[PDB]
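**Student:** Please read through the structure below; I'll follow up with questions.
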Amino acid sequence: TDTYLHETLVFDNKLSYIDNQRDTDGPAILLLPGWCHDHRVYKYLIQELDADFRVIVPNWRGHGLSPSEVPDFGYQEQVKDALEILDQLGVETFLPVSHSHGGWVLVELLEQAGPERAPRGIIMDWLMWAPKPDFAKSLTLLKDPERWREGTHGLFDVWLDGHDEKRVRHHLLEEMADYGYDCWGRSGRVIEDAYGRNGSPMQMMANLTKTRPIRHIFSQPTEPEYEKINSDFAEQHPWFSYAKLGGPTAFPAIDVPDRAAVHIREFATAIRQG
Ligand SMILES: Cc1cc(=O)c2ccccc2[nH]1
Ligand SMILES: [K+]
């Protein structure tokens, strides 16, 4: 995967990004990381798609193999960064795919890019409802310069859901280990503000000027009440669908990459037709 890793100057920042520079029929597949992780979350998903698609994975400001303190930014800046990278590469039509709170970037990317460039979207494991007491408590801890690491440990416990899942534990304990208070504190502020300002991922997607096919694919939360908000939103919106992947962790791109990949291919094939 490091075979495909590049660096370029985006506005005032040097950002890393995966590009397999595959020469083939579109759309390109834009994999969008969440907060305080990088392209390494997608290394198994990249292997599923590598052969048949151009695969781009931008890293956010202060994100990558060598994390760094950088000035404050939000999901609006993540979208502009993602699009400046696509402009530099000469990419027109793309299928955005997000993990967790990468979702705020994806939905704003759909709005900013419009349904010509971005006719569909896949959001993976993104909390569709307003924060529950537990998660609200986690964001609080992430913003506390005293208690941010305690914050991340609580989240790691929720995401692993009691599983000895070797590849996901490697991602959280080795691949996220170099991220400090600067990223995590900012993730807490941006996510807490995203919910407060947009209400929920569902309110934000319903509010798009141009609604389009979006699929939520998730393994967590596993409770029937969470599946019901997805089914109820799906019944209300012809353009919304979900699949419960039944993987063990909140990281389906890592632990069920083959399942993640068939939903991406289905949406990529639908774009290729017409
Ligand atoms: C990678 C990743 C997933 C999440 O759900 C999340 C939530 C809060 C802060 C940072 C985060 N980072
Ligand atoms: K539907």
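Chain A residue numbers are taken from Swiss-Prot; in order, the displayed residues are 2-275.
Looks like X-ray crystallography, 2.1 Å, at least that's what the header says.
Using the three backbone atoms N, Cα and C, a Cβ is placed for every residue, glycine included.
Summarising the annotation, Swiss-Prot assigns substrate binding site to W36, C37, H38, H100, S101, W160. For the published mutagenesis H38 to A, Swiss-Prot gives the following note: Strongly reduced affinity for substrate. Reduced enzyme activity. Mutagenesis annotation in Swiss-Prot: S101 to A, described as Strongly reduced affinity for substrate. Strongly reduced enzyme activity; the structure shown retains the original residue. Recorded in Swiss-Prot as a mutagenesis result, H102 to Q carries the remark: Reduces enzyme activity by about half. Under the heading of mutagenesis, Swiss-Prot lists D126 to A and annotates it as follows: Strongly reduced enzyme activity. One mutagenesis experiment named in Swiss-Prot is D233 to A, and its note says Reduces enzyme activity by about half.
Map the listed features onto the structure and describe their local environment.
**Tutor:** According to DSSP, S101 (mutagenesis position) is assigned to a helical segment. Around the Cβ of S101 (mutagenesis position), a 10 Å sphere holds 23 further Cβ atoms from the protein chains shown.
When other Cβ atoms within 10 Å of the Cβ of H38 (mutagenesis position) are tallied across all protein chains shown, the result is 25.
Long-range C-beta contacts of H102 (mutagenesis position), restricted to its own chain and to partners at least six residues apart, with a cutoff below 8 Å, comprise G35, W36, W127, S188, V191, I192, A195.
All chains included, 25 other C-beta atoms sit within 10 angstroms of the C-beta of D126 (mutagenesis position).
Here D233 (mutagenesis position) comes close to no residue that lies at least six apart in sequence on the same chain with a C-beta under 8 angstroms from its C-beta. Under DSSP, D233 (mutagenesis position) is assigned to a helix (H, G or I) in the three-state scheme.
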**Student:** If one measures from the C-alpha of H100 (substrate binding site) to the C-alpha of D126 (mutagenesis position), what distance in angstrom results, rounded to a whole number?
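**Tutor:** Each residue's Cα considered, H100 (substrate binding site) and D126 (mutagenesis position) end up 6 Å apart.
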**Student:** Among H38, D126, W160, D233, which recorded positions lie by ligand 1, judged by Cβ under 6 Å to any atom?
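**Tutor:** List returned for ligand 1: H38.
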**Student:** Determine the C-alpha span of the substrate site listed in the record, that is the greatest distance between any two of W36, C37, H38, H100, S101, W160, in Å to the nearest whole number.
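**Tutor:** It comes out at 14 Å between the most distant Cα atoms.
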**Student:** Kindly assign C37 (substrate binding site) to one of the three DSSP-derived states: helix, strand or coil.
**Tutor:** coil
**Student:** Can you list the residues of the same chain, besides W36, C37, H38, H100, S101, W160, whose Cβ falls within 8 Å of the substrate site's Cβ centroid?
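**Tutor:** Checked against the 8 Å cutoff, the neighbours are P34, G35, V42, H102, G103, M177, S188.
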